[PDB]
Protein chains: 4
Amino acid sequence: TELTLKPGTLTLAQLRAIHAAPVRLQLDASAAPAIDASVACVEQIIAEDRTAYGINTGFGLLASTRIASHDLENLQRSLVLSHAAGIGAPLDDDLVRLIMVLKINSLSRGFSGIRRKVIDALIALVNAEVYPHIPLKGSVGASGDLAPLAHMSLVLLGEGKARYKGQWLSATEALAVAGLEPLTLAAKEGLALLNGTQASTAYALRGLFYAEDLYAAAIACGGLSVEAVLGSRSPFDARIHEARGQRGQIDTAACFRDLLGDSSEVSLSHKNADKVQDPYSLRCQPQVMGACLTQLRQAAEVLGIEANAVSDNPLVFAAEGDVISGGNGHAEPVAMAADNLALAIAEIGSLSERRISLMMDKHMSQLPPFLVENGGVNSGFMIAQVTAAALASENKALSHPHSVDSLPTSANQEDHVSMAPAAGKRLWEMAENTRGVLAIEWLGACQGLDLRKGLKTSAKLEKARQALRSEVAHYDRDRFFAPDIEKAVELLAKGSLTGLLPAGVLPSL
Amino acid sequence: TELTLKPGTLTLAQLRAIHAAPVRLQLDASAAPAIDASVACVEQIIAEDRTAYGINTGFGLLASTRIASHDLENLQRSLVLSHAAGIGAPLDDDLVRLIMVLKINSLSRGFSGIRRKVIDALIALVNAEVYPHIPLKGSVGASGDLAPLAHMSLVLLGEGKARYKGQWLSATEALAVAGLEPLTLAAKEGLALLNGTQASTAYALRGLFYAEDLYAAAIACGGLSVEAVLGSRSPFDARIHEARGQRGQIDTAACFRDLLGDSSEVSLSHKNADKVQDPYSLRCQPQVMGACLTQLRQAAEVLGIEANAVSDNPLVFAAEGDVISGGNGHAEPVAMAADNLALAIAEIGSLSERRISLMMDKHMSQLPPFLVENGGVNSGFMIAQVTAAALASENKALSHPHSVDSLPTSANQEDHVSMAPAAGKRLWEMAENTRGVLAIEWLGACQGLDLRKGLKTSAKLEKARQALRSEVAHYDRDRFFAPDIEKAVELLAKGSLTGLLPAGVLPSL
Amino acid sequence: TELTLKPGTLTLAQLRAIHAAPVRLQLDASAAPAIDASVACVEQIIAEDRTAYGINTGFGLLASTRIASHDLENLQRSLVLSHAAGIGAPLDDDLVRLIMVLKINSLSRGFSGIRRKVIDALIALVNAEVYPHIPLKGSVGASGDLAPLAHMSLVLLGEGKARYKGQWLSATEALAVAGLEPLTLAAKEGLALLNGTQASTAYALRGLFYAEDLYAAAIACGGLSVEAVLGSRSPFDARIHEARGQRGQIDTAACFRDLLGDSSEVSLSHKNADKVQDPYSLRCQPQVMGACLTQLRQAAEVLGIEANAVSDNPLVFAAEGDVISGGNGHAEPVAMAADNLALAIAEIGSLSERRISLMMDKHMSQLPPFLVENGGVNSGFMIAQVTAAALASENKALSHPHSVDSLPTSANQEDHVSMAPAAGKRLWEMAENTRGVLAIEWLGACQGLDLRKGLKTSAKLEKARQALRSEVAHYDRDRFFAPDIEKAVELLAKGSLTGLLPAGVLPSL
Amino acid sequence: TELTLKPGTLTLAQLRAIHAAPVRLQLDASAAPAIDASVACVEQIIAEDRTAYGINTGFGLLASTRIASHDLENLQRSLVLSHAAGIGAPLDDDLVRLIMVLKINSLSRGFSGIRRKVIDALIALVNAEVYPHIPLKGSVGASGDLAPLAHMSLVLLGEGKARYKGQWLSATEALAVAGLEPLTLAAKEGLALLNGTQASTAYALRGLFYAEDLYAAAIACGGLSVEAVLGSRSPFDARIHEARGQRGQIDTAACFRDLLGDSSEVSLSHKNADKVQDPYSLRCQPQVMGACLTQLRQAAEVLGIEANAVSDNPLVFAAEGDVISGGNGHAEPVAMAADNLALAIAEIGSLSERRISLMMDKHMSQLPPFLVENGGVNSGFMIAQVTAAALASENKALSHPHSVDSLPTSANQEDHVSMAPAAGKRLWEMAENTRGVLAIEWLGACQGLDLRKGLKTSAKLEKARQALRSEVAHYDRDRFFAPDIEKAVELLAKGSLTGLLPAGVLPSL
């Protein structure tokens, strides 16, 4: 798991890996020159007793006031302490890891004027699997994610706390595990740490990875449902999608053709396989899942760029000798990317729920009502369908956009903000909702196919069936339903179906 | 502390108490007649070989078919098992208790035809402080809260699991704690347990109780903020509110006058107290908070009725010998009550946030910028304000209504539902958001008052100052900020400020 | 139509009539003393050279500075002219009248310090049916409906324009139609006219009247649909609704029983009336429409009061000789009331849409597919149903609440506002959507009942059938569909079915 | 204006031109072979008495049943008549034009099996500027825009009505104007006309064009606002945006640099140009407007493809001799493109409002309060600002996604739909809101720059001042404000500032 980072070149697949599992990283040697050059430029500005806002200038009245080196050193600590004003649930370690790596990535490009040694400290925490406490809420994604990044930065100073092996350690305990001792920040370093969009970006990246996972599961589940109700393959005909010209849809049908094949034992099992027209939940899968693929591709485009962005402030341009203040802390693009992903995740679940609904209806599924025999006496999947409906509906309200709101802070200087952290975070729960729907679709279609005694579907959809049946049995007589849904959900969360989808379809896969 | 329950007569204050703390209850002697008559009618139907859907009919083709009663018993168990298809986090014990008591309340009115012994089993679990596991999601609040209620009912059967003294026990161990053994259900009892609106109702009642808590706190917090910035008392003059005629606003201004009084040491400290106009976030508090009061009163009224409703189906009318199938499981009124509460919770937070923003602006507060001295190098409350902004903004999307959505379930027999569980559960997080804003407002105004060296506000507001300062000190120089927010939040959560509000203002207080 | 106004006592029924048609009004003689005393108190303040903000002070630098009387009058003009900065479509005459009468109503209570003669001028425009141009957008309902009330007030000054007999006139031409000459305003008079919540309130009252109209039509439409698909009357049994205890639902089922009766020739046409269970869209009509009724009642309570409110600023209390600045211009209660009404109008239409969907499904309706004979070649109501689905869906997004948003204006002086105008005006379009759905249900049910050859429904529902068939014939063979829907909508808009409803059920009826 | 249409190759710039103004078009000679082959494939299927769904089968019972050719002509008429079930206001002529051209473009690709004469008829109507009546609402954008396209198609049959020179004519008169006589449709032709996404796509393309128009105006307005308050040009430094890597932001800052230049007479007027820090509303224009550019680009990509799509059903593949039923009538990609455009239009307006708020604040603008001198008695821009706040706030609710909603229609065969028409049409009003805000910003910045006596801004920004000042004078003393806003809005609407923006930035420009 050893990543040698060339700053600014992380790929979405690399980000997914960093999000998914611990990492051992090292900065590429070629990053050192620009990083050290940046610090040298700050050191010269101060050595020449020059005044540079964000570098050695104070605040408010002192904003046009050079600062005594002792006080400059002190100002750093005070900024981090006061800015660590976040609240709510701790982030989990995988997400904290991602955030730390994005900050390392950005700092290591050499425009922030921070000492290499502080970057090395963050790298050491990551390699040691020591994860600073970071509370979920507080950032508005403008100037940066000041509070969550400040909470992160506390551990560096020997403040706050960090998790190691699932247990909270004091910063000193935690630093020691990393082979570190508390740091003392210099000019510009507090700002270099607290400014930026890494929390916002990390929140949205997890939303993306979830959206991708659910896309991949939905193609396999949708394939099984088609098979379970003896659906047609004609909706996936390449000529249909070429004639439309929508690329998400073209690629989506291609995926369906890949998992389903030209036919199967089960589909060959009935004289007529298309005779009657299929419902839209089946027949329009390429169009709807195609619209979702494009959506998440559009988001991923924006987020993969932001993961490599230089997002602090002000920026140090050592090549010019320049220090400049811009607005890259404003995470507006991130906020809209998260609101875009919301549409994708919601509609993936909505279509799956209608496929479940379809399999529940005797007049449409060519299956026993509620997917069970002895129907007078058994309810079978009846309430599972209800749970799917509850989950799906939830996503309509959750899809309301956060990127359209803003409140001015600090006497109207921060007078427009992105609300990107909120946008990204709601995607995690929408993904839980859509994950439960798909898990119930999975259960339904596999039950259904079982009822077409001994008949098999395609090679990849048989693997999908086998993966489920490894944990949950055919539903005979009524039994406690919930645990089956729990197991299906966990399987999906573990990416059990992801490997079935053709590679290079999804942005980070 | 012993509740002697006359079914159908629980008050909002009793409901708050059950939600807040354990309960010991017993049915009033006057309850037996209706209960016994109800069961007798069901027994008579079955004895008279009569057919009654929901009593002794099977399902589907058997909807119009009497069932071999021995099969009838099994049907009850199959219903509970298959209907227990809920998903998500376990509800906490306080909410399970409330749900159980609501179901006891309803069944004990004598329209459900259930055996007293089954009510008694539930009463024993409550009194033994044994709380069946109930998953958060699944119900759409139409037919009833089938999934959460079935999970609850599993324990009665010796299935599922229950929490005791904070630990999960097997159903049989749990039952034994309560002095019970597994039950065998009889005719209509499965449906009597599963149908109804008790989960939805419980969810929205927790939402009301939080909304009331936050209202009370906001009156005190807003009172401190007025004093901190040397605001006027003129906006609260009773003649202003009488001339408008809105009762929420009239009662709200009366509370403000109660807590602030006609003047205080602090207010008498400045020559002019009204000369200049105060901003709307001050001047319009009775108008905005009064609107919120009304909204939560409108909701309280609906939920207080629903807490005493007979909500299962079909209903047994012993007096006429009738069993009738209706739609009382449809929780539409609860769903709209919860969406109504959302507006209150959001606007209480929005107004507090603007009061916070006011306190940060030197040109508005007559206080040091960001409420701290040594401004050159100290940020003070600067990021806490941002956090307040993030929390409040979140509430805008969260207030999108759930009561306006619906999906047809079970082959379109259940073709319209309420989505009340979703509506009420989101209030809990909205309340965390607003609670956070108010904690920061509380922190700001006490800080700000502190800077008016040695001056006191009114008798009640000084107690509010006292409560906080017992956990969180005055902010001198920048320090780790978040722990102070945590502490103020917890204080608020514990109802530290609720007692300051005058009697008989809030529905359940 | 002569209304003799006793200010502050208008009823919801009186407000409906004013909204519905031209009015001829006059002030009750008993109102003169308080109005005249209010003016004298202002004149005394001015004469005693006392300084009163809102009365004789300028603005900003002059806000606490008396102004030369010559300027005092000029100030009045500049306020109206500068404040008339609204935009968008002209309000129609009915709404302009409502707003005018509301401002007459509030001014006439004698707390505003305005000359009776200006009130008289307004009354004169109303009675002459001369309606000032007022643009739709601009107000945020905080301080008042400043822009729309400024536009209205222009005409009093001989500025702006007014509609008479459907044509725009110059203000001078317009004034002369009303027997008036351009007015010159005195101290406090500009604020008295522009401050207040009359535009917000008028917008929300029209939404209420619409919601009410749609409620009544939905009871009759719901009743026809029950008859068309041979649904049961049992869901309306009074005992069911009594047992729940919700007053809206109790009253709603009373209405259904009123129009349906115990039975009908059609209902008696089919052996079984309860055998099979009705779909929720039928069976839960009392529960859903009852929730809607409660909502619109809760809204009505708040708006009927606001219609009688004294909402300008500052307020003059001649009895004490006091002038007070308060926040009555903040229309938060009206904004929440409108957001509440949104839930009602949306859910009335959602339930209707589902009933339409039921009538289209041969497996549920017991009617030919799509309600026409010769289905192999006729599409019948197939696309009309789609149109109803489009209309219902729109209302989900339109139901997003406006009362949860705010932007600070006037340098954070007006730092919290209500957005009530936006909240109320969207209700008109939501009503248009729900009216379309109901129109299509009406057409559907009458068609379906026609197919029950010669069978009659109840006496009031046959009246419903007759009202439609007088304009729209039975659908034999496919024909241009749209003109049918247009006619049904227009019929509903004109209240063709409102008279069927029992009196005293809806707030203004 | 003579377009020679090569089917499937329309560019966004061509689509803009078609939306903006009348067109004379002709089919390229290259289109005939495929058009003719498709028809011939259809005619041969019928001549061989083979059975083809959507070609020669009836409906319902006849779903698998050929039709007597005479009846086949009748079935086409019945389809158009019954499907013309739309409702609401008439679309404007420009939009009807765009729809007709899109339908011609699609049919002309030769996959629909429609006679060239039917295409020629639509082309004739377009060339004659005869515009069939089409009602705004009814379509759910799945199967197609059946209702609006049927309404359009009526005229072809000698039914319905059409607008010519602003007047409604009967279909036959309209047809005569185009040199036509009523047509009789052949097999599959009704479906070929009614199926597809042309209405959906036309509605969203107008939103895109509006969004673009407002982007362009916003750069010029934002530029004037920077100059008016003496803002810095440093935020636009290319190195800042290069370091982030976002292309939308890069292109946007480039645009700001183009319009502003390195400096101006006004900017050189003040010693310091960056000294003081600018608010986010200024400083973060590249970041926020860049995110908006990206959003509309992502939508334009999808819509550009969709304007050229083959979207009816079923499709005729003459090459193979195949007729296939697919889901291209499902307009999901268009629904999401519209919801995406909503975020852009909202945030452009939001940023514009905050710049207006900045300009009103004397502590922030370095200009007189409310942009007027003699402030004691003049209110100046004070209420214009409130109007902008109202408009901007409206867009938050309107931004709620429509693409996340769906209802099953037509007996559960159309069980998932896109709601693309609603999604696109809400953009038109959101653009009116944002246009109003930008108009007010324009007025304010020019007012303000005027107050920097005699000083000029950049070459392009002076043209912007000139454009406005040609219709609206400097604001001296308070005056009727609204007409100035109307005039500014009209100027913007006519594209007055669009030409200032560098070429190659916006998708259709």
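Chain B is numbered as in Swiss-Prot; shown residues: 2-510, in order.
This deposition comes from X-ray crystallography, 1.9 Å.
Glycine is treated like the rest: Cβ placed from N, Cα and C.
Swiss-Prot lists B:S113 to A among its mutagenesis entries, and the accompanying note reads: No loss of activity. Secondary structure at B:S113 (mutagenesis position), taken from DSSP and collapsed to helix, strand or coil, is coil. B:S113 (mutagenesis position) is surrounded by 30 other CB atoms, counting those within 10 A of its CB over all protein chains shown.
All protein chains shown were included, and the count of other CB atoms within 10 Å of the CB of B:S144 (mutagenesis position) stands at 27. Record note (Swiss-Prot), mutagenesis B:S144 to A or T: Complete loss of activity. The unchanged residue is displayed.
Under its mutagenesis entries, Swiss-Prot includes B:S144 to C with the note: No effect.
Under the heading of mutagenesis, Swiss-Prot lists B:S394 to A and annotates it as follows: No loss of activity. Taking all protein chains in view, 22 other C-beta atoms sit within 10 angstroms of the C-beta of B:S394 (mutagenesis position).
Quoting Swiss-Prot on the mutagenesis of B:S419 to A: No loss of activity. Under DSSP, B:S419 (mutagenesis position) is assigned to coil, being neither helix nor strand in the three-state scheme.
Looking only at the mutagenesis positions B:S113, B:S144, B:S419, the one with its C-alpha closest to B:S394 (mutagenesis position) is B:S419. Geometry remark: B:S144 (mutagenesis position) versus B:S419 (mutagenesis position), CA distance 10 Å.
Applying an under-8 Å Cβ distance to chain A, the mutagenesis positions B:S113, B:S394, B:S419 reduce to B:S394. Here the C-alpha separation of B:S113 (mutagenesis position) and B:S419 (mutagenesis position) works out to 22 Å.
Remark: B:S419 (mutagenesis position) has B:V141, B:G142, B:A143, B:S201, B:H331, B:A332, B:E333, B:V335, B:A336, B:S404, B:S407 as non-local neighbours, by Cβ distance under 8 Å and separation of at least 6 in sequence.
DSSP assigns B:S394 (mutagenesis position) to a helix in the three-state reduction.
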